[PDB]
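Let me begin by presenting the structure, written as structure tokens, before commenting on it.
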Amino acid sequence: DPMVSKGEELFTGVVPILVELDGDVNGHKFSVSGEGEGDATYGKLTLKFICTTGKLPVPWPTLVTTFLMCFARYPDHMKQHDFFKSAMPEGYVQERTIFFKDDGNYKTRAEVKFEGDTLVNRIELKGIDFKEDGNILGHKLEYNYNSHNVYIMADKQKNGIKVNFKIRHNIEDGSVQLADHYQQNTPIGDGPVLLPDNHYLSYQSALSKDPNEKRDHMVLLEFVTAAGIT
């Protein structure tokens, strides 16, 4: 299929990635830079993020979802359902509202596209209504992450997709902080895109630290595989 060919041929080997985030949560401002690489053949991403403005004023785990669904491994039988690749190289916009139960919310807008050979994710994040001493601004979340399936559906009237999913962040007292994610993606280009049947992406996420890095940072390894269309 010469459509499956095009986005395919952009993601076949290892692709360098750059991430840029501008953040303001309760007027606590911050910037993050990331660098790494994706290999969509294995659904594999390797990323390191650095808070360039000093201390990250929120827990690194709360930004994981915000910081590349084009690097999902779509099984051969599911290639016609891969919206994210199909929008490239012009890219797509990914928008979210993430509601932290009994605390504030993030609203994120990102543009995901190629700049030459580099896949770039430029993000703006605004957080409002957080409790200064809650789990988020009070840094009460553990530095870890659970696996989660994420259910994609077409949003045909917007020529894009919608995703809704829950993340449960572990609190240091053994409880959980729910983070209810609402998401919409739309192509940046005017060309045709693949609009998927309902399916899901299974995510596994490992957070770590670079022993040689003194700046506030996060090392992220994610494996992402599409499924649900037998």
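Here, residue 1 is simply the first one shown, and the rest follow in order.
Keep in mind that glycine also has a Cβ here, set from the backbone N, Cα and C atoms.
Listed in sequence order, the residues of the same chain lying 6 or more apart from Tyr145 (mutagenesis position) and placing their CB within less than 8 Å of its CB are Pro61, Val64, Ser205, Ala206, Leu207. While the structure shown retains the original residue, Swiss-Prot records the mutagenesis experiment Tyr145 to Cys with this note: In mut1.9; shifts fluorescence lifetime from 3.03 to 2.74 ns.
Around the Cβ of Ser147 (mutagenesis position), a 10 Å sphere holds 9 further Cβ atoms from the protein chains shown. The note that Swiss-Prot attaches to the published mutagenesis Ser147 to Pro is: Increases fluorescence at warmer temperatures such as 37 degrees Celsius.
For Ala206 to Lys, Swiss-Prot lists a mutagenesis experiment annotated as follows: Abolishes the tendency to dimerize and leads to monomeric fluorescent proteins. Following the DSSP three-state reduction, the secondary structure of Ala206 (mutagenesis position) is strand. Every protein chain shown contributes to the tally, and the Cβ of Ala206 (mutagenesis position) ends up with 11 other Cβ atoms within 10 Å.
Within 10 Å of the C-beta of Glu222 (mutagenesis position) we count 21 further C-beta atoms, all protein chains included. A mutagenesis experiment is reported in Swiss-Prot for this position, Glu222 to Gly, and the note states: Suppresses the 399 nm excitation peak, leaving only the longer wavelength peak at 475 nm.
You'll find the Cα of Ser147 (mutagenesis position) roughly 10 Å from the Cα of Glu222 (mutagenesis position).
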